[PDB]
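Engineer: Below: one structure in structure tokens.
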Amino acid sequence: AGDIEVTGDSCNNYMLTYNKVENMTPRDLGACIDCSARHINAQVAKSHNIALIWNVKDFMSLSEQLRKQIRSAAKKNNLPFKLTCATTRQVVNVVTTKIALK
């Protein structure tokens with residue numbers, strides 16, 4: 001694979017709405033809920049200059065299938081994807097959707 005930027009600020013565990021919920025395995029769905037991952041619209045993220053900042057341990061908890069799907073969606077939409085060891089969450093100033101089946 002290769003290089004991802006590593007930042008030191010808070011994470012958001014945001015993933016694009018292109019990664020549909022019904023297309024994940026029960027394992028990856030549980031991992032997203034366990035790390036409180038949220039859905040954000042791509043054009044919504046681009047206007048607010050929002051980057052995809054994932055906690056390293058939380059990103060690791062996802063299957064490699066979904067891990068590649070998230071970074072591929074960010075690249076497709078010219079959105080930066082970052083990793084961090086920070087566990088503090090980004091203050092949410094943009095509308096996002098909780099990932100669940102509800």
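These residue numbers are counts, starting from 1, taken along the chain as shown.
Header lists the method as X-ray crystallography, 2.2 Å.
Note: Cβ is positioned from N, Cα and C throughout, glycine not excepted.
Where Swiss-Prot documents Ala51 to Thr (Swiss-Prot position 2710) as a natural variant, the accompanying text is: In strain: Omicron/BA.1.
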Engineer: Neighbour count, 10 Å Cβ-Cβ cut-off, for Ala51 (variant position): what number do you get?
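Structural biologist: Step by step: centre on the Cβ of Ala51 (variant position), count other Cβ atoms within 10 Å, giving 17.
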Engineer: Tell me whether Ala51 (variant position) sits in a helix, a strand or coil according to DSSP.
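Structural biologist: Going by the DSSP assignment, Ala51 (variant position) belongs to neither helix nor strand, so it counts as coil.
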